[PDB]
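Data block below; observations after.
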Amino acid sequence: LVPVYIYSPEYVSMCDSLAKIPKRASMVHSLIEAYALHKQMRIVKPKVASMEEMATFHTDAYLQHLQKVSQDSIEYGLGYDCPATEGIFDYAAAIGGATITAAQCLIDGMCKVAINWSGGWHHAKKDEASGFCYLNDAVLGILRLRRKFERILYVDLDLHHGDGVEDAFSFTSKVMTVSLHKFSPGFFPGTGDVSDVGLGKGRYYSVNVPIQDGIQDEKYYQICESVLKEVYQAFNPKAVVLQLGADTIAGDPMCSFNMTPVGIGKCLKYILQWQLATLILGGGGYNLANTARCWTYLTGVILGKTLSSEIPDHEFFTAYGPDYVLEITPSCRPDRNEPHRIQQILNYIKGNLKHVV
Ligand SMILES: CN(C)c1ccc(C(=O)NCCCCCCC(=O)NO)cc1
Ligand SMILES: [Co+2]
Ligand SMILES: [K+]
Ligand SMILES: [K+]
């Protein structure tokens, strides 16, 4: 009954070493902990991913290059996007096996909810590092759930289209990928439009909710709930893998959406309320301070608690200036989202979302 928390001082400090999000893992942990939230969670040391466990989704031709590069890489996407910095491999198996580990504690009755905030890398392709993802811990996790479950539902709430995971299963009807993400021309990865729904026996079992800048907790919880509404029926999932990137939270430098940990919390509540096994992953999130606030607050809903509004003093207490409160206030900017356009989509989806069984 006690949610699993994938921790380990080794792990956390292993993640801290990721260039793009320095010490993010720590700030997240320390804050979640300085809230005594781990006192109500089944902490579990995460295992390192085996070369054969990663070989479950990634080609060996690729897994190979990753290993012999963490001492013509430009062929695996190892450039400015995903630099081949020494050790990124030892790091990959870390986050990967860390998600697989949480997958297990889910199919072991060990809990109805496993959490691993350091995971979420969804852009990673079968044989190609993409958008800061060198391994696709999400796919690796979904593939571990496929052992005890027959229909896994992946829900990507990160600001970017969860493509890597989507393609990983676009040809299957056993895993349905839903993704709410800003869609616009020139904005990464650029894929994932409402039209996009997969192929093969997996046609339609791929959902996409292209949103514009500004969307706040209101219009968001509606779109998310309604879209999940249809999906909980048409698909009737067994397990759930939810990606919760916090780069959709007013504050992030990505400066696109304009949510707060609350809107995303409603969605989380609505999904938790199906009581199916749920694997929680984090992902993007560029306002280190804010990111920790958002996930801690989310850890707080998963635990059903109501966290203190004032930010407890902890190692990084300094970085929550200049208000030192757990809440985020929406930016004072517009909502380029047409109420009418949202409708066309919500329907086009409702439409496609039916030919399912
Ligand atoms: C200010 N600065 C130095 C930069 C700003 C933006 C990017 C970028 O978006 N690059 C393209 C790849 C973006 C990947 C985002 C990964 C993500 O959040 N996935 O969910 C790079 C550098
Ligand atoms: Co993102
Ligand atoms: K997304
Ligand atoms: K699919």
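The numbers used for chain A are those of Swiss-Prot, and the residues that appear cover 14-84, 92-377, in sequence.
Placement of Cβ uses the backbone N, Cα and C atoms for every residue, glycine included.
Listed in Swiss-Prot as a mutagenesis experiment, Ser39 to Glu is described as follows: Decreases the deacetylase activity. Shown in sequence order, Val25, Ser26, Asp29, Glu335, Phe336 are the residues of the chain, 6+ apart in sequence, with a C-beta less than 8 angstroms from the C-beta of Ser39 (mutagenesis position).
Among the sequence features in Swiss-Prot, the mutagenesis site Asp101 to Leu is noted as follows: Complete loss of catalytical activity. Just so you know, the Cβ of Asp101 (mutagenesis position) picks up 13 other Cβ atoms within 10 Å once every protein chain is counted.
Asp101 to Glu appears in Swiss-Prot as a published mutagenesis result, with the remark: Partial loss of catalytical activity.
The annotation substrate binding site is assigned in Swiss-Prot to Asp101, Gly151, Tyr306. All protein chains included, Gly151 (substrate binding site) registers 19 other Cβ atoms within 10 Å of its own Cβ.
Residue density at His143 (mutagenesis position): 28 other Cβ atoms are found within 10 A of its Cβ, drawing on all protein chains shown. Looking at Swiss-Prot, you'll find the mutagenesis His143 to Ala noted as follows: Loss of catalytic activity.
What Swiss-Prot records for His143 is active site, proton acceptor, and it gives experimental evidence as the kind of evidence.
According to Swiss-Prot, the feature divalent metal cation binding site maps to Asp178, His180, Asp267. Long-range C-beta contacts of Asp267 (divalent metal cation binding site), restricted to its own chain and to partners at least six residues apart, with a cutoff below 8 Å, comprise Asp178, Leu179, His180, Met274, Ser276, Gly303, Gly304, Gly305, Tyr306.
A sphere of 10 angstroms centred on the C-beta of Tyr306 (mutagenesis position) encloses 19 other C-beta atoms. A mutagenesis experiment is reported in Swiss-Prot for this position, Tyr306 to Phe, and the note states: Loss of catalytic activity. Complete loss of catalytic activity; when associated with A-101.
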Query: Along a straight line, what is the whole-number distance in angstrom from the CA of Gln84 to the CA of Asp92 around the 7 missing residues?
result: 15
Field: Whole-number Å value for how far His143 (mutagenesis position) lies from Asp101 (mutagenesis position) (Cα to Cα)
entry: 11
Statement: Counting across all protein chains, other CB atoms within 10 angstroms of the CB of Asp178 (divalent metal cation binding site) number 25
Message: Cβ under 6 Å from an atom of ligand 1: which of these recorded positions qualify? The list is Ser39, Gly151, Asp178.
response: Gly151, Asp178
Message: I need the neighbours of the divalent metal cation site defined by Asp178, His180, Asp267. Which other residues of that chain put their C-beta within 8 angstroms of the C-beta centroid, in sequence order?
response: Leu179, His201, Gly265, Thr268, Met274, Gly303, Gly304, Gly305
